[PDB]
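What follows is a short report on a single structure.
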Amino acid sequence: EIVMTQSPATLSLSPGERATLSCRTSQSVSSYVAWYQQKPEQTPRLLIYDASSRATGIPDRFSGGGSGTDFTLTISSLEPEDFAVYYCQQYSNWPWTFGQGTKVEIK
Amino acid sequence: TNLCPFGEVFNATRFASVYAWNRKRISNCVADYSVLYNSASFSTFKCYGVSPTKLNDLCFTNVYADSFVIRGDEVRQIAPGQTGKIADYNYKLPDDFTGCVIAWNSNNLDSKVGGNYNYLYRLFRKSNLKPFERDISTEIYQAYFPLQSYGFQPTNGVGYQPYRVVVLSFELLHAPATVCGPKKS
Amino acid sequence: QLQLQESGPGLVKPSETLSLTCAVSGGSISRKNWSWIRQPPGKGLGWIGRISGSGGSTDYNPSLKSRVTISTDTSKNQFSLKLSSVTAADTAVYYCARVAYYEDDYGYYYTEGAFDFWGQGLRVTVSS
Ligand SMILES: *[C@@H]1O[C@H](CO)[C@@H](O[C@@H]2O[C@H](CO)[C@@H](O)[C@H](O)[C@H]2NC(C)=O)[C@H](O)[C@H]1NC(C)=O
């Protein structure tokens, strides 16, 4: 099973700053990675599909990139809305696996 | 007046390799493009220059159909202006492209449990291709054999699954218009 | 616009069956791909299985495939999820989702498993 490990467990960060996140897979998934955002006790929302393409109705400051076993999500400028939990997915192999989650924490 | 040979373009029992990519021309027939658009089998249906809904009421001079087998990760390279191993060395599309790219998954049909090595791609060439160029070569590259096999298998992921892709490159010369959409009774 | 809403019992006693139903509204269930997604409390997202809109092409998670049956009922424009012999560790929030699909003026493209449209989330509790 392709386990999905996100390295920052809790992202202590200040508003308006640069944000970076990481997703590392056990084996190659060939750029089939999606990124999600989950407000606490709310519905998750798709941000990135195919690891480099923004979903419909997503602000331009969200950007994802990478291939192989290294996938990153970068937020250029935070808001008072975007401290939440972020999830990383694969769908190259049939047991589709999500990430454990990474939290953006306000300094 | 008859319908086009699109049945055996899409449902052929053997597509050629990407380097020796097949090409056939439909000449006089009325073409039903909208049945292909509303099919439930195509994973991607991209169009450049012409809208696929308006395509059923546009007349052209002649229409080509370029059919070959490509990996799942590499369908993105079949687009005007991209680069890669196949976009440079195997099949090149022009920047002012006026056609459509149709593709679908074929893991149940083209893959083999022991590995299917009967599809080849050009790994080495001294230069990239001009648009709509084809070659067949055998000579050793200045170090290698340029042709390499894929190795499809149903166990492999979606990036390594075989995708059959058909490119319909429309033309418009000063010759009279033959390939029209079906006029509606 | 397309909307997904769940329907099912909030309390399921152990060693019995579980039934859920996602009522697709605002869009046709056919020619798409749909999935059931769980989330345990204080844990990350999980995947149950997927179904095709037309033809019933159906795949499960290998860790739960001996207990799950997923069915499509296109007459009512809805799809359902069934489980059997649920334990106390199966308490989770269940979402139904659509595998993504982006239609432009210049053609369309089917995503291989990203979930764009999601449900509200129905919290299932299991206790004796
Ligand atoms: C390729 O073959 C398939 C299967 O034979 C064709 O799909 C059928 O097309 C006819 C056309 O009238 C429909 O009535 C059937 O309902 C279709 N069946 C299925 C399962 O889709 C397909 O049309 C063929 N491709 C082309 C370009 O003709």
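Residue numbering for chain B follows Swiss-Prot; the residues present correspond to positions 333-475, 489-530, in that order.
Method reported for this entry: electron microscopy, 3.4 Å.
Heads up, the Cβ atoms here are built off N, Cα and C, so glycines get one too.
Within the same chain, residues at least six positions away from B:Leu368 (variant position) with a Cβ under 8 Å of its Cβ are B:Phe338, B:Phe342, B:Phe374, B:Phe377, B:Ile434. Where Swiss-Prot documents B:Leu368 to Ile as a natural variant, the accompanying text is: In strain: Omicron/XBB.1.5, Omicron/EG.5.1.
A C-beta separation below 8 Å, combined with a sequence spacing of at least six in one chain, links B:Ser373 (variant position) to B:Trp436. Under DSSP, B:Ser373 (variant position) is assigned to coil, being neither helix nor strand in the three-state scheme. B:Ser373 to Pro appears in Swiss-Prot as a natural variant; the accompanying note says: In strain: Omicron/BA.1, Omicron/BA.2, Omicron/BA.2.12.1, Omicron/BA.2.75, Omicron/BA.4, Omicron/BA.5, Omicron/BQ.1.1, Omicron/XBB.1.5, Omicron/EG.5.1.
In Swiss-Prot, a natural variant is listed as B:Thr376 to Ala, annotated with the note In strain: Omicron/BA.2, Omicron/BA.2.12.1, Omicron/BA.4, Omicron/BA.5, Omicron/BQ.1.1, Omicron/XBB.1.5, Omicron/EG.5.1. In the shown protein chains, 18 other C-beta atoms lie within 10 A of the C-beta of B:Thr376 (variant position).
Listed in sequence order, the residues of the same chain lying 6 or more apart from B:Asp405 (variant position) and placing their CB within less than 8 Å of its CB are B:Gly504, B:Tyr505. The annotation that Swiss-Prot gives for the naturally occurring variant B:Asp405 to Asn reads: In strain: Omicron/BA.2, Omicron/BA.2.12.1, Omicron/BA.2.75, Omicron/BA.4, Omicron/BA.5, Omicron/BQ.1.1, Omicron/XBB.1.5, Omicron/EG.5.1; complete loss of interaction with host integrins.
Annotation note: B:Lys444 (variant position) sits in a coil segment as assigned by DSSP. Non-local contacts of B:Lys444 (variant position) by the CB criterion (under 8 A, 6+ apart in sequence, same chain) comprise B:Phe497, B:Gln498. According to Swiss-Prot, the natural variant B:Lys444 to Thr carries this note: In strain: Omicron/BQ.1.1.
Within the same chain, residues at least six positions away from B:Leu452 (mutagenesis position) with a Cβ under 8 Å of its Cβ are B:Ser349, B:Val350, B:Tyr351, B:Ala352, B:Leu492, B:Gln493, B:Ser494, B:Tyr495. What Swiss-Prot says about the mutagenesis result for B:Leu452 to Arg is this: Increased resistance to neutralizing antibodies. Decreases HLA binding to NF9 epitope. Increased binding affinity to human ACE2.
Where Swiss-Prot documents B:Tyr453 to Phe as a natural variant, the accompanying text is: In strain: B.1.1.298. For B:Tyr453 (variant position), the count of additional Cβ atoms within 10 Å of its Cβ stands at 22 [all protein chains shown]. In the three-state DSSP scheme, B:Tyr453 (variant position) falls into the strand class.
Remark: B:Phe456 (variant position) has B:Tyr421, B:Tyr473, B:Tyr489, B:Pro491 as non-local neighbours, by Cβ distance under 8 Å and separation of at least 6 in sequence. Annotation of the natural variant B:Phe456 to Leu in Swiss-Prot: In strain: Omicron/EG.5.1; the original residue is retained in the structure shown.
A sphere of 10 angstroms centred on the C-beta of B:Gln493 (mutagenesis position) encloses 15 other C-beta atoms. Quoting Swiss-Prot on the mutagenesis of B:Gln493 to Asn: Reduced host ACE2-binding affinity in vitro.
Comparing B:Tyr453 (variant position) with B:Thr376 (variant position), their Cα atoms are 22 Å apart once rounded.
For the gap of 13 residues left open between B:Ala475 and B:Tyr489, the distance from one Cα atom to the other is 6 Å. According to its DSSP assignment, B:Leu368 (variant position) is helical.
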